[PDB]
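**Student:** One structure coming up, written as structure tokens, with questions to follow.
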Amino acid sequence: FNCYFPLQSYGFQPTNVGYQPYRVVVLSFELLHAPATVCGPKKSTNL
Amino acid sequence: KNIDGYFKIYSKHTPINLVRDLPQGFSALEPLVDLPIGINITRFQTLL
Ligand SMILES: *[C@@H]1O[C@H](CO)[C@@H](O)[C@H](O)[C@H]1NC(C)=O
């Protein structure tokens, strides 16, 4: 009805500078007190 | 057991010829692998 579909298919197509779609990624880090599951690379050195 | 979020599993496989009770000897259960689970434990049961 008047209150209509709030979703809409994006205006891109295999045919479709401001209208260029950009991809985005985020690594949501849960900083709560918990066991470590993701840590950085510790580049070892020669002995 | 689980402490500070890291599950510590200990195991030991040794032979014995006795069926009455626990035999004489000493054995230290070795933690083979650490598991980061972080779960509370107050109850448990055996699945047979
Ligand atoms: C462990 O107990 C605490 C007590 O407040 C609770 O907040 C937590 O959710 C419990 N852990 C799990 C995995 O439910």
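Chain A is numbered as in Swiss-Prot, which gives 486-501, 503-533 for the residues shown.
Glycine is no exception: its Cβ is also placed from the backbone N, Cα and C atoms.
In Swiss-Prot, a mutagenesis experiment is listed as A:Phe490 to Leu, annotated with the note Increased resistance to neutralizing antibodies and human covalescent sera neutralization. Annotation of the mutagenesis experiment A:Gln493 to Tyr in Swiss-Prot: Reduced host ACE2-binding affinity in vitro. Quoting Swiss-Prot on the mutagenesis of A:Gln493 to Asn: Reduced host ACE2-binding affinity in vitro. Mutagenesis annotation in Swiss-Prot: A:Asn501 to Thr, described as Reduced host ACE2-binding affinity in vitro; the structure shown retains the original residue. Record note (Swiss-Prot) on the mutagenesis of A:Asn501 to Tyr: Increased binding affinity to human ACE2. Here Swiss-Prot notes a mutagenesis experiment, A:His519 to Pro, with the remark: Increased resistance to human covalescent sera neutralization. Under its natural variant annotations, Swiss-Prot gives A:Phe486 to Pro the following note: In strain: Omicron/XBB.1.5, Omicron/EG.5.1. Listed in Swiss-Prot as a natural variant, A:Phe486 to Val is described as follows: In strain: Omicron/BA.4, Omicron/BA.5, Omicron/BQ.1.1. Record note (Swiss-Prot), natural variant A:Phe490 to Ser: In strain: Lambda/C.37, Omicron/BQ.1.1, Omicron/XBB.1.5, Omicron/EG.5.1. The unchanged residue is displayed. The annotation that Swiss-Prot gives for the naturally occurring variant A:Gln493 to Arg reads: In strain: Omicron/BA.1, Omicron/BA.2, Omicron/BA.2.12.1. A natural variant is reported in Swiss-Prot for this position, A:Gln498 to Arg, and the note states: In strain: Omicron/BA.1, Omicron/BA.2, Omicron/BA.2.12.1, Omicron/BA.2.75, Omicron/BA.4, Omicron/BA.5, Omicron/BQ.1.1, Omicron/XBB.1.5, Omicron/EG.5.1. Under its natural variant entries, Swiss-Prot includes A:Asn501 to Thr with the note: In strain: 19B/501T. For the natural variant A:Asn501 to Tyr, the note given by Swiss-Prot reads: In strain: Alpha/B.1.1.7, Beta/B.1.351, Gamma/P.1, Theta/P.3, Mu/B.1.621, 19B/501Y, Omicron/BA.1, Omicron/BA.2, Omicron/BA.2.12.1, Omicron/BA.2.75, Omicron/BA.4, Omicron/BA.5, Omicron/BQ.1.1, Omicron/XBB.1.5, Omicron/EG.5.1; May enhance affinity to human ACE2 receptor.
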**Student:** Tally every other Cβ atom lying within 10 Å of the Cβ atom of A:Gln498 (variant position).
**Tutor:** 7
**Student:** Measure from the Cα of A:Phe486 (variant position) to the Cα of every one of the recorded positions A:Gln493, A:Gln498, A:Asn501, A:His519, then give the nearest.
**Tutor:** A:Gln493
**Student:** Helix, strand or coil for A:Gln498 (variant position)? Use DSSP.
**Tutor:** coil
**Student:** About how far apart, in whole Å, are the alpha carbons (Cα) of A:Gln493 (mutagenesis position) and A:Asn501 (mutagenesis position)?
**Tutor:** 16
**Student:** Relative to the Cβ position of A:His519 (mutagenesis position), how many further Cβ atoms are located within 10 Å?
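**Tutor:** Counting Cβ neighbours of A:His519 (mutagenesis position) within 10 Å gives 7.
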**Student:** Using DSSP and collapsing to three states, where does A:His519 (mutagenesis position) fall: helix, strand or coil?
**Tutor:** coil
**Student:** Hey, how far is A:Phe490 (mutagenesis position) from A:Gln498 (variant position), Cα to Cα, in Å?
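**Tutor:** It is 21 Å, counting Cα to Cα.
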